[PDB]
Amino acid sequence: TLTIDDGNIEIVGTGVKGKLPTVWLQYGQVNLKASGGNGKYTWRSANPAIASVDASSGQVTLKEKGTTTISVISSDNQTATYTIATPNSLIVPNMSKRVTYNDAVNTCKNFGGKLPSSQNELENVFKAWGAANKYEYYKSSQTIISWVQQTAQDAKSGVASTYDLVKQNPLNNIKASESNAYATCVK
């Protein structure tokens, strides 16, 4: 008798459960609600070789390997299977210290992903994660500024656009420095 809930899904994001969108927010962990049955039940999530899973709550945590294997058997010996292959998008910010477009691009794109089309892509991508504006989350970075495309006018200023989500929104003219925010990796 295996019964799992699929209305509240916990996405690799920051532990948010609602509808499955298309992006992961954080290391790489998701949790689904599935419960065994009467006796022997088997749980597998992303596979132990790559992720740590919670057997009393479909909790899968992956962060580097390739695909994720998740299966669920009812305590009565029923069989369920779910493997990550197409979906499972992941965003990765690269900049433990202030960074430049080229230094971060080598690292971010080295991830096989690409940069956002504009400042809003990151702010909207992060605002969807709930970190760009979690208030207390600022404690991880009171001010988080990302590198953005420059404007025709600011480019001539010899600068690029800078985005600050929790410190004041996006800003323009940043490049004369050579590393004022960081690179973002999506997908």
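The residues of chain A that appear here are 753-939 by Swiss-Prot count, in order.
So this one's solution NMR, going by the header.
The backbone N, Cα and C atoms fix where each Cβ goes, and this holds for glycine too.
What Swiss-Prot annotates here:
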type	residues	note
MUTAGEN	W899 to A	No effect on intimin expression or association with the bacterial outer membrane. Host cell adherent bacteria are unable to initiate host cytoskeletal rearrangements. Disrupted intimin-intimin receptor Tir interaction, thus preventing bacterium from forming actin pedestals in the host cell
Cβ contacts of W899 (mutagenesis position) (under 8 Å, same chain, 6 or more positions away): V851, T852, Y853, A856, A912, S913, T914, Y915, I926, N932, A933, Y934, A935
DSSP three-state assignment (helix, strand or coil) for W899 (mutagenesis position): strand
